[PDB]
Amino acid sequence: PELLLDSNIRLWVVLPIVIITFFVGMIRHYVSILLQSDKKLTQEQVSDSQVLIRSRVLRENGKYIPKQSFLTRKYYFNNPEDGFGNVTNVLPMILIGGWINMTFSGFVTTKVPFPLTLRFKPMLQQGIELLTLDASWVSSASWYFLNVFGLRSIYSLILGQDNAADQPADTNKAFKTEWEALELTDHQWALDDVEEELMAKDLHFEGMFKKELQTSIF
Amino acid sequence: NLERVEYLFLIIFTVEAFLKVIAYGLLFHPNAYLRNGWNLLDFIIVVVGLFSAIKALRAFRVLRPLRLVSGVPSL
Amino acid sequence: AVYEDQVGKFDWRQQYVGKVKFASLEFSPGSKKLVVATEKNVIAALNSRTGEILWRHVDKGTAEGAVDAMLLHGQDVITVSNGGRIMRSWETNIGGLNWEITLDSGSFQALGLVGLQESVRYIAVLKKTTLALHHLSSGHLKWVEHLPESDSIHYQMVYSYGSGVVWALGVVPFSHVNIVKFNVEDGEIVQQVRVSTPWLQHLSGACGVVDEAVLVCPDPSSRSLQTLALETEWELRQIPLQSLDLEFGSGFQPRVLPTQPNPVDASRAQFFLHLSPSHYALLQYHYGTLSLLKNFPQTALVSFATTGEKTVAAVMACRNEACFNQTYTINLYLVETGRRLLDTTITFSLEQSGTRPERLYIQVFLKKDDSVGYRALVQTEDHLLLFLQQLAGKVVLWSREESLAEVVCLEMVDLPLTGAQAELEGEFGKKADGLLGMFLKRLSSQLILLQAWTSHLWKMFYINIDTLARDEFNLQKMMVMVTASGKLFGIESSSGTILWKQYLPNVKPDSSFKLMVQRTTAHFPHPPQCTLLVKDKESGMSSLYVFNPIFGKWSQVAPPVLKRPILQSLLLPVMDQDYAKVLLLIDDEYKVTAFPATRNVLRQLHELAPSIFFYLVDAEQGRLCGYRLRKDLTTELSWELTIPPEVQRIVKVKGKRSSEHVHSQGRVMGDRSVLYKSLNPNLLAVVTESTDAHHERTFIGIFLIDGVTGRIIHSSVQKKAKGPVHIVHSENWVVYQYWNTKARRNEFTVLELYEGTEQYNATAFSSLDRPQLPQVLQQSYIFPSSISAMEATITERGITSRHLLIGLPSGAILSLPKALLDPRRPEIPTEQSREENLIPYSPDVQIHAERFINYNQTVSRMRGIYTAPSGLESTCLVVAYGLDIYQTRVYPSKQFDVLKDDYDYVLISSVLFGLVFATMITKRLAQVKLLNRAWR
Amino acid sequence: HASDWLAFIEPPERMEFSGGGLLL
Ligand SMILES: *[C@@H]1O[C@H](CO)[C@@H](O[C@@H]2O[C@H](CO)[C@@H](O)[C@H](O)[C@H]2NC(C)=O)[C@H](O)[C@H]1NC(C)=O
Ligand SMILES: *[C@@H]1O[C@H](CO)[C@@H](O[C@@H]2O[C@H](CO)[C@@H](O)[C@H](O)[C@H]2NC(C)=O)[C@H](O)[C@H]1NC(C)=O
Ligand SMILES: *[C@@H]1O[C@H](CO)[C@@H](O)[C@H](O)[C@H]1NC(C)=O
């Protein structure tokens, strides 16, 4: 094309950036896992949380029990009960970017295969000092940042779940909120006409007596 | 460049030796092969330090391949 | 350079001195020196063991620095120069200076050395009116006397010895001749003698003094010799040569060569007589009798020398014949009796076809076996110096090519493509068969490449003209140099080793040269081809020479014969079917000649005639003319301009380089707008100087003209200015320097051209369809030095920044950014200036030592700077030629294309290994922590 | 929307050729 490049720069400046950023991300993930947190909770907190979860589950699924039991539980919960670390996550990114800019900047790295406008030029050519060069040619720092940004999906794929990248309050308040939310719920039984639904068609006794009765293990 | 590569080799060997010493304490020494490796490492670091402060002991580097038999099974 | 580490890795310098005029070799000779003076007004001391330079002194290049006379005495040298005005005493041992004085007015005639009582203590200087004696130790004047009858008698010779008196001889052609004897101690005119000679006309170049101050002159008209004893005679004595049976040549001037090894005692009684071209006679004089000691017919050169009390002559001739093999023999002879000294012959030869020696200087010494060994210094016809010794296989000790001190042309041709790849082009990437063939041959090629790789690693622990191949970066080229003496050199551009030489016979000292590269090395079946045009100054005859840039041999295709004087030349970009660019020549009758004149070229010119224009400038009458080519290779006048020579005179005319490329078609000043440049490809910049030399009525005029139609795009005059003027005209701008007399300082002036805000036509540029004048912006700056040369860097695509290379008189070369010389720089800073990122105006440009491209490899008397692209977007090749030759490379934009030479592989490997190790350790620690937390 | 598309403006070409100077 326009410029003639030395193959040595391709062999010795392109790959190391990718290797360094990949392994830096992996190390960041493993270190973040290593010292994630250590939290302890007292008995009252977990007991109250379980009570709140039970009340929420009652409110959500009271439509599968007889109405008398639902209202018996609703008489309860109303009178007696409800009423009685990062520095290593972000700073190493900037530090490594600065170190790479220090020890690698000063030459053309590669070129994107699609045309761009002059708006792209100030971002992709931090190190070079030319004036009329096209915006497709990129510097080393821009390539490093592009490589950093374009690895979230790869990290999510090759590594478990998603990591290695950047992006109750008051018991009485919760008790009052749940008391107010539960007061407007009414029982709606879901078994009123189950028999008629069952009687519509014959039972599905197909594909049940295939194979053979198991004899022993394996 | 071969002079500088010895620095990397020495530092990785000595960090390995430090890990072993911390792990075992006063049981790394009684083993013969561990003692041989530790003595080789000590000679190498001593000669490197003496040379850096200011070539006969370099032959002790030739003893390095023997350490290969210290860990490989069936040998 | 920079960093003090790349010193000598890319640059190289060669030093030179001009053609020898005087020389002196007699020395201790324990110290090995050779003091020489050249025609370039330079005096140097060369080592004799190797031929290097111990010290060198360069004077003014004009006629006010010519050396008139040179003498040696002990360890000191005496020089008379500046038209008989300045006398200097150089200390040879240290290279400094003992003293320097100024003589009175007059014309120098001869320089002599006198002494008294076996001790030399005075210097005698002769001028057409007077004679002066000065002290030798300090140079203080002793006395001056006026030569009687100086109005008509032309005095030409001075002779004296240890007697105590000084003679002075004057002649009037075909008339009386006068001899006046003064006394050294006081300076009275103690004797006068007059004689009559109606047959001679010269005294300096024909007569001589031998023995006890005896004057001897030849006479071919009387066919004899004339002698006169200046001591006790007052009449001429004639002696015929029929006794010795010689014969003067017809239409030739005979010469007499005496010798005087010691200025104190008398001269030797034996002397040489140059009788005919290549005819000498060693004769001996004794009391009015001449004895034929020896004769030498068909001999080239003779010389004298003396060691201790032995005087020895040296004779150079050739063996067979216009000598057959250009092979010459040098023999030693005793002066007392004509006799060869056995085991002294030296045989040498000259490589060039039509050269021959012209000077011979001999240094003698006494050997251990009481023998007389010697060495010789020979200058050939083409400014080549050879130092010959008395060995068998090492007859040539060293040689120097001193024709390279007057380089007049220069070109760079890239080396031919490597044969191992040029021929591989045919066998690689070639279609052979269907879809089943190319992949099979590709995998076979991969297999053989693997085999080559394995072979290369197996050996890890186990300059010829026809092997030249270009580099991958094309950073090595083939410099082609043309010298004023008529010699062509083909030199490697990487180490400065002469690869080939060629000679052009019968080249006048003030001819005009112009060469252009016709065909390059990008077409294998055809050879590269270059052409050289030489025009004679006086006769006006013009000639062409076609040759190969790589080998130097003349091509088989015979160039045409130019029956008329050639006015100008042009090199079209139209290529023949042989990929040779067509060349046109316009002669004195305004009809053009084409080369090559093939049928295809003739048809193409017949089709393309009305699109080619010639412009001619006559500085004598200040008249510019412009013609248009017609269909049948005839020309018709199109435009004409006149500048009255009585007010202004043209000094320069500059056009843009035809092999440059402009990258951007406009400039951005911000706020989403573009200012478009006016890139006229036919613009001409003409510089004129006023004819009024007064310090308040002198001016320099600048004209920007169009070469096709003749419209004067711009006219300007700068007042209170004086030449010389150095100008650079490039893609969009013009920068010229001058001298201002009212403030007495050197100034730069920059003009820049811009179009409007909309392109008139973005598809083509026709000079017949541009009815709108451009916008011109001008500015000026102060430069605190003088300038010897100026040039601008070039690149393949014009992407890198532009720099000006300036050659100062001291010897250094300065690299000045072009962005500093911008007419748009504001005096009052504004917000728009800030958003344009423009430096506020400053009237002075500073010179820093860090900006020199040559650290201390200074070039003396610089005359030219040449720049080459060198197949890479960040490097440009620079060659500066003056008295010396210097070659280097420059990167204006810090070499963004090639990896830095200080790359640390070990650190990269160490950091990679450390990252891998840390990854492994952290993974293990995290896994163990999770496992231990699972089991509480 | 100007000051863009400038890098895509390929240079035009000459329509005539001229050479010479001071008399040789
Ligand atoms: C810009 O200049 C070019 C060169 O003259 C113009 O192209 C020519 O246009 C004429 C008529 O306008 C045609 O007859 C020629 O055949 C064209 N020649 C070529 C080589 O294109 C072009 O029209 C001009 N553009 C404008 C806007 O005036
Ligand atoms: C021009 O400057 C260079 C600077 O490098 C001089 O080269 C140095 O010379 C000194 C004295 O002999 C040596 O000790 C250094 O080793 C030289 N440097 C290098 C890189 O070789 C050079 O001598 C100067 N030119 C002249 C004529 O003195
Ligand atoms: C003398 O001439 C022969 C050919 O006749 C040539 O080969 C030889 O090189 C010549 N001598 C020298 C010194 O060039």
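In order, the residues displayed for chain A correspond to 4-87, 113-195, 211-261 in Swiss-Prot numbering, which applies throughout.
When the header is checked for method, it gives electron microscopy, 3.4 Å.
Heads up, the Cβ atoms here are built off N, Cα and C, so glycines get one too.
In Swiss-Prot, a mutagenesis experiment is listed as A:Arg31 to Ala or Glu, annotated with the note No effect on EMC assembly but decreased membrane insertion of hydrophobic transmembrane helices-containing proteins by the EMC. The DSSP secondary structure for A:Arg31 (mutagenesis position) is helix. Cβ contacts within 10 Å of A:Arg31 (mutagenesis position), excluding its own Cβ and spanning all protein chains shown: 21.
Swiss-Prot documents A:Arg31 to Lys as a published mutagenesis change and attaches the note No effect on EMC assembly and no effect on membrane insertion of hydrophobic transmembrane helices-containing proteins by the EMC.
Quoted from Swiss-Prot, the note on the mutagenesis of A:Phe173 to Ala is: No effect on EMC assembly and no effect on membrane insertion of hydrophobic transmembrane helices-containing proteins by the EMC. The Cβ of A:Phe173 (mutagenesis position) lies under 8 Å from the Cβ of A:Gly125, each of these being in the same chain and 6 or more residues away along the sequence. A helical conformation is recorded for A:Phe173 (mutagenesis position) in the three-state DSSP classification.
The note that Swiss-Prot attaches to the published mutagenesis A:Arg180 to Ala or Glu is: No effect on EMC assembly but decreased membrane insertion of hydrophobic transmembrane helices-containing proteins by the EMC. In this structure, A:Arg180 (mutagenesis position) is part of a helix by DSSP.
For A:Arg180 (mutagenesis position), the number of other Cβ atoms no farther than 10 Å from its own Cβ, over all displayed protein chains, is 14. Looking at Swiss-Prot, the entry for mutagenesis of A:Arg180 to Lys says: No effect on EMC assembly and no effect on membrane insertion of hydrophobic transmembrane helices-containing proteins by the EMC.
Here the CA atom of A:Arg31 (mutagenesis position) lies 13 Å from the CA atom of A:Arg180 (mutagenesis position).
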